Amino acid sequence: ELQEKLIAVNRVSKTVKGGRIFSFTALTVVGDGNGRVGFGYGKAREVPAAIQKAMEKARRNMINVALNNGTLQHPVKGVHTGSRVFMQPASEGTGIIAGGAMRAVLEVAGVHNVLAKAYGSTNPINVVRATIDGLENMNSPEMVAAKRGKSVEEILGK
Amino acid sequence: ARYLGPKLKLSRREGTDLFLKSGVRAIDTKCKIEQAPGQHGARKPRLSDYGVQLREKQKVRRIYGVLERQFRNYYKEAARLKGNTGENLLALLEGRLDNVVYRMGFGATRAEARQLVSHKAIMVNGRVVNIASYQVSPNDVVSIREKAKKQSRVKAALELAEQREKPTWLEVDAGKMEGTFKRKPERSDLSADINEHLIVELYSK
Amino acid sequence: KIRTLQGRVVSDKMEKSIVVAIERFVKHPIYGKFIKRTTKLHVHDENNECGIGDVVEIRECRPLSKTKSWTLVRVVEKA
Amino acid sequence: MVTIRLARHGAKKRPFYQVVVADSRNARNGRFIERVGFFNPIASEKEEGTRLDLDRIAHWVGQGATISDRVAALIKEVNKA
Amino acid sequence: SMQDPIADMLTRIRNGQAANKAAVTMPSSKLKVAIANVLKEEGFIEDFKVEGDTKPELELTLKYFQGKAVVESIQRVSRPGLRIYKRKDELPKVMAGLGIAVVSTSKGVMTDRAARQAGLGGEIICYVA
Amino acid sequence: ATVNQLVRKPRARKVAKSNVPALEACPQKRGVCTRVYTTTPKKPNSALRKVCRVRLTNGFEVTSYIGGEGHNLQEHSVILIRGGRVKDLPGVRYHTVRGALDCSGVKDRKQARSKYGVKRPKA
RNA sequence: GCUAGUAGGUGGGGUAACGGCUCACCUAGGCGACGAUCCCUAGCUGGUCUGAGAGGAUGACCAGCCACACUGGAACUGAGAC
RNA sequence: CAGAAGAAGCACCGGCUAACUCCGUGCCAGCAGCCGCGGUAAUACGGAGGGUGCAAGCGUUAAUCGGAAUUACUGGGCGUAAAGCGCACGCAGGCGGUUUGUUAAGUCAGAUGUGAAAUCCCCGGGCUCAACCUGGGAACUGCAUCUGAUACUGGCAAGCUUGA
Ligand SMILES: [K+]
Ligand SMILES: [K+]
Ligand SMILES: [K+]
Ligand SMILES: [K+]
Ligand SMILES: [K+]
Ligand SMILES: [K+]
Ligand SMILES: [K+]
Ligand SMILES: [K+]
Ligand SMILES: [K+]
Ligand SMILES: [K+]
Ligand SMILES: [K+]
Ligand SMILES: [K+]
Ligand SMILES: [K+]
Ligand SMILES: [K+]
Ligand SMILES: [Mg+2]
Ligand SMILES: [Mg+2]
Ligand SMILES: [Mg+2]
Ligand SMILES: [Mg+2]
Ligand SMILES: [Mg+2]
Ligand SMILES: [Mg+2]
Ligand SMILES: [Mg+2]
Ligand SMILES: [Mg+2]
Ligand SMILES: [Mg+2]
Ligand SMILES: [Mg+2]
Ligand SMILES: [Mg+2]
Ligand SMILES: [Mg+2]
Ligand SMILES: [Mg+2]
Ligand SMILES: [Mg+2]
Ligand SMILES: [Mg+2]
Ligand SMILES: [Mg+2]
Ligand SMILES: [Mg+2]
Ligand SMILES: [Mg+2]
Ligand SMILES: [Mg+2]
Ligand SMILES: [Mg+2]
Ligand SMILES: [Mg+2]
């Protein structure tokens, strides 16, 4: 039911009196392929434990995205820390034209066609955060009409 | 300009049957299909995303017998043509004369259909065509030449063809050894084990 | 009708001649900002009516000297 | 003088002439005043092998343009439909 | 010194929405009133009124839907340092048509869709989304 | 920068200098070896790398690496050089083309033969 | 900072033709930080390569325009050439 | 007509980057675009077996754009990463509160002329296919002129008081 993807595993270190203690971090995303997506970040002495923790957090941190037939509603910009991302809808058959970190998020969320670009820092943790922020801030015609007190036809008419 | 090596190694690398043999036997009884070729073939291949895209593209290429320059040209044409690029690419591949002959059943394999086309045994709308990459238009008629109607391999291919699923976009008469290309096959009429969006993404890398 | 320019007299010290500055308002090709440009023309001024600062009116004609190919029509405004 | 002639285009062994009006001094495939038609000598059956703007040709002839022999033959064939 | 009252009006709207103000008040002008009319017609603001004779004051009543400001973003486009004019065939689309662009045409201030229907270009005053 | 400032002084592109100036934008250049010798690499590497000081047909005098195991180059040998820096060798910006002019190929080479000018063995 | 035929005017001459094109006289002007003058490089365009675009780079082949013809200079003939 | 008969190579395989083992060597010989590799159990040097990618080509070098939002118009920055003149006054320049009228320069609309052909793109046609050739269109985002629109910017005239 839920598609899970491991985006990056990194080895970090802290120094103690006897020397360096290594550990691992895992960044993952989960999604239902129908507008729900979440990301998890886990730390452990071992890679499988870190990955399991990340999946556990991702399953709990899901948000909702208003998709339009497997594409975005409109161009969106997202930002987190040094990472800036830009995404726009594309015609059917275009595919996911995006870098790896954005691609995992978009694919588990269920975006099938999109043109994307990452500016600034391409650190995967912050790129994932910026991508999810843009998707969560995307608007749909229903929301726009409701908030403006108009009808969907008046929003998208002549 | 044509792959001339062992055929089952390609299917073993791609992890599936590519219909590179006639089908009189089983791919499992002819080869270790579940195992990749070579000394290290038993290893579990961890594939990156680029590896997955590349393997999908190579699978389609090996199925249709097309080399890289021609396939890239096909992709460029598919992107240029209106509509869904992956579906356009699949339609362009299915429009090839050798593939049309194989689907009509005059060749046991696509390689055999290609040899039949090359050796001037195939006619399109009453003219001899020996170009394997010739594009077959709708309402076109593909027929076996009269001097080649006596070949036993054509009859063997015809009796092997009905053992498989009949293409619904063609209309074949085996008595006269001739068929009509009624229309371009839709995406539904093609195999569901082909992910053309992987190829489309690969050619954007 | 006849194509015609309008400008401001910046010099009149020549005999029967004046220098007229014509201002154009054009969009910068790269940055899109509308900027002012100036072209200076030598104009034939018979009777030496024009003075420095007057807003004058000019048209194109045959060459009259090395640098003169324009001639004065009327004085729109006098300084 | 002004003349109406054929400029050879197309490919090797497969010529395709453009019927053009030109100052006769210019090179055969060079500067021309106005294109008035075309002539394909290897045109297949059911394909238009010759097309001429007879109104423009007559206008230029009235203005004083001469006509090459091949273009005159083409005009005769076109008029003899 | 003050050199763009329109950008000032837009900023007052933006900051008031951010501060959850019921209404925002500013010195009035005919262009500001025309822009306010477009905003009200499109439903981005609730109402507006002009009070006073010698020093007219424009008040705009802001709206909130579910605890969130209706004006998600409002941005000056043409500005004194750089004027922006667009022809009818190149009128911008805001948020893939979900937002509006306020355009000053020879037939008055209207949205980009209205200018497209009238077949007119003009000056792109601002984007609202 | 504001648009006024850019109108006054436009953005300036930085010119990039070539890392192979002695080639003068040619794919190769012919030279005559004035010296053939060995040299030691920069740390953390250690070896006796084979180089030659060569005077080119355009008058440039440069140092060129001699790749491959063993070579037949000496003073007055006429060689062809191509672009390519040797990271651990200080100021060696060019590579000798093995198998061109007086430079022979590498003996008993079976893999990557075209990179060292070795003909296909008759096997 | 540059310019004395230099900028303009009158008259004569000259050209197929307007014109400091040339000559005599008079006026003291003309160009220039919206870059004159000087120095370095360069045939120009339709186009070509790249790029999502905006741009960046480029001007071989084909076609339009220009310039040159061992080097420097000159005219003759001619509808047209220096 | 005859007979599979006359017709396959090149680069790569530690990561980026698709593809792994043995033997030889032992900071040597050597590799290398970068990270780096080589010190006696080297998937990085050299050979072999196996494999990967292209294929009558394959690699290398040179050179341009890209990736480079790394000159940022679209589309960047300046407390501490590079970056606010030591502080001012002020010419040129850029910018300009509010109302009415007028003008129509900017701006907008339409039309006309031009924007050579070829090239690019779309729909077709002919070479067995394709490259290639070719019909028509679209485009040439520009310039000029004419006729209109007057909200906004500019000019002109008259004001107003909230900036000064
Ligand atoms: K790390
Ligand atoms: K397509
Ligand atoms: K004169
Ligand atoms: K070392
Ligand atoms: K002179
Ligand atoms: K004179
Ligand atoms: K004179
Ligand atoms: K371009
Ligand atoms: K250009
Ligand atoms: K000369
Ligand atoms: K050993
Ligand atoms: K900027
Ligand atoms: K106007
Ligand atoms: K006005
Ligand atoms: Mg080929
Ligand atoms: Mg003159
Ligand atoms: Mg030169
Ligand atoms: Mg770019
Ligand atoms: Mg040239
Ligand atoms: Mg000579
Ligand atoms: Mg004469
Ligand atoms: Mg000459
Ligand atoms: Mg790999
Ligand atoms: Mg070993
Ligand atoms: Mg090796
Ligand atoms: Mg750039
Ligand atoms: Mg920066
Ligand atoms: Mg410091
Ligand atoms: Mg600092
Ligand atoms: Mg200070
Ligand atoms: Mg001050
Ligand atoms: Mg004002
Ligand atoms: Mg054209
Ligand atoms: Mg047209
Ligand atoms: Mg006004």
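We number chain A the way Swiss-Prot does; in order, the residues shown are 10-167.
For all residues, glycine too, the Cβ spot is worked out from N, Cα and C.
Now, the feature entries from Swiss-Prot:
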type    : residues        : note
DOMAIN  : A:11-74         : domain 'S5 DRBM'
VARIANT : A:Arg20 to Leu  : In strain: SPCR9; spectinomycin resistant. Not a ram mutation
VARIANT : A:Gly104 to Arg : In strain: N-660; suppresses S12 streptomycin dependence
VARIANT : A:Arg112 to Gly : In strain: NEA-314; neamycin resistant
VARIANT : A:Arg112 to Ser : In strain: NEA-319; neamycin resistant
VARIANT : A:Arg112 to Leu : In strain: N-421 and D-1023; suppresses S12 streptomycin-dependence
VARIANT : A:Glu151 to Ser : In strain: B
Listed variant positions (A:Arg20, A:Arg112), ranked by Cβ neighbours within 10 Å, top entry: A:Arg112
Candidates A:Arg20, A:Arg112, A:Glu151 (variant positions) - the one closest to A:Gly104 (variant position) by CA: A:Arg112
Cβ-Cβ neighbours of A:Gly104 (variant position) (radius 10 Å): 23
Other CB atoms within 10 A, centred on A:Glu151 (variant position): 12
Residue pair A:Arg20 (variant position), A:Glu151 (variant position) - Cα distance, angstrom, rounded: 45
Assigned conformation of A:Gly104 (variant position) - DSSP reduced to three states: coil
Rounded inter-Cα distance in Å - A:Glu151 (variant position), A:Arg112 (variant position): 27
A:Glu151 (variant position) - helix vs strand vs coil (DSSP): helix
Residues in the domain 'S5 DRBM' (A:11-74) grouped by DSSP into helix, strand and remaining coil: 14 helix, 38 strand, 12 coil
Interface-proximal variant positions, chain B, C-beta separation under 8 A, candidates A:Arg20, A:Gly104, A:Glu151: A:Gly104
